[PDB]
Amino acid sequence: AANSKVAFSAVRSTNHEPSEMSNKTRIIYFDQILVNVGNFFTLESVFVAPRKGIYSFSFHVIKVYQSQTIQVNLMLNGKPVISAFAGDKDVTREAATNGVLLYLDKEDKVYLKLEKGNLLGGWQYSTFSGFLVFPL
Amino acid sequence: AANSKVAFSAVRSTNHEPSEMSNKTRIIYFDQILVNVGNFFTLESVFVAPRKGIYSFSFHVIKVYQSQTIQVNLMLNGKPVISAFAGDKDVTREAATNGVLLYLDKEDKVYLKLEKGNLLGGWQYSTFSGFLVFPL
Amino acid sequence: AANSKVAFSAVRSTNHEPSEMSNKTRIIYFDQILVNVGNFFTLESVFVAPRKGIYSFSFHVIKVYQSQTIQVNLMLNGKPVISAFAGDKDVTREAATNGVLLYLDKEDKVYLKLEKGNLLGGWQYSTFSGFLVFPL
Ligand SMILES: *[C@@H]1O[C@H](CO)[C@@H](O)[C@H](O)[C@H]1NC(C)=O
Ligand SMILES: *[C@@H]1O[C@H](CO)[C@@H](O)[C@H](O)[C@H]1NC(C)=O
Ligand SMILES: *[C@@H]1O[C@H](CO)[C@@H](O)[C@H](O)[C@H]1NC(C)=O
């Protein structure tokens, strides 16, 4: 727990339907916390950068069945930064997955929003993780 | 080769059918070692954590043709931790890919098991990699 | 900007057709630079290792529509090291994604080449990122 050590990792462990709040914010959440060094990943959904630096993020959102399609956005402070897609009607399961490095200021917020579609059948096995590569 | 420096990366370089041992253990292996700092990735398949800390892992298992479906599990000490899927009959090639951070104790073992399906046509171009993000 | 701190991340921000030069080299490029600490990622396409060490790389190339198929190769000094595929005619959007750790000498060049297919409809939302895990 030095301040150079910041990481989190989370999974959706069940096929439960989305909560009301997730339903309105459209923000995807992950209930099983595998890693949360620094406790800067809060509300099962959003990471708050503790300091200025480069941060790695990666996500893998699985649609149990066709949705029809979903578009997942990686959000930084209310603006979409990266996008991923899961599309075909016949194909299940399909995953909207992507990853990236980001320059973050202290208090910056990174999280996943669902732009299109919904996680109706649950999004079990979906993953969200990130860490501080180095401070700046 | 300081003890803070631990990483491995591996690929399946051919389309050869699985070995007998892999056939019985159902544990996926990777013959071409790109990186293995610390030599803690052994038997082409399993990583043994040298010390307590946070470790990144990612995998990308490719089914050459429909299997029909495969489910790949990321294993920690005999228990499944993360899962990925490659499904459709018509779609080739499809990949079961996922990744995660894990809190590991010294001597913890992380590896890939094939829960469903088999790698009959070979799993060429498949990748397995991981590293120590920081010690704890 | 210490010499242990090396990272880059890039996105294709539009659906514009490939440039003439990209057309001839078959080398994929990314116009929106999210991160480029050390400025060792140049020409929107190729990373030049500043020092000996282990480097993480990951890519996610999206074909807007069927191509028919694309094969993307991760190149190190003119030789393919890792491969990824996006295949089916009916499926859009599909992604050729993969990642890996590599042992790199100073001046080594890592970049993405398009072995099969073409990025005709654009490759918007595609990502290419990498960083120095540790020096050796
Ligand atoms: C949430 O919004 C969806 C549309 O995405 C709607 O169909 C559903 O009924 C709403 N409520 C809940 C609890 O899911
Ligand atoms: C291994 O097990 C599979 C079932 O997954 C079986 O069909 C095959 O014949 C077995 N032996 C070998 C060498 O693959
Ligand atoms: C580039 O090469 C492709 C084949 O991949 C060709 O069809 C196209 O006309 C060429 N020129 C441009 C500007 O894309």
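Since chain C takes its numbers from Swiss-Prot, the residues it shows come out as 63-198.
Backbone N, Cα and C atoms are what each Cβ position is placed from, and that goes for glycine too.
Swiss-Prot lists C:63-198 with the feature domain 'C1q', giving sequence analysis as the kind of evidence. Quoting Swiss-Prot on the mutagenesis of C:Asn85 to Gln: No effect on its ability to form homohexameric or heteromeric complexes with other CBLN family members. Increased interaction with NRXN1, NRXN3 and DCC. Shows interaction with NEO1, GRID1 and GRID2. Total loss of N-glycosylation; when associated with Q-26.
Under the DSSP three-state reduction, C:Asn85 (mutagenesis position) is assigned to helix. In this chain, none of the residues that are 6 or more apart from C:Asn85 (mutagenesis position) has a CB less than 8 Å from its CB.
Using DSSP to sort the residues of the domain 'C1q' (C:63-198) gives these counts of helix, strand and coil: 6 helix, 71 strand, 59 coil.
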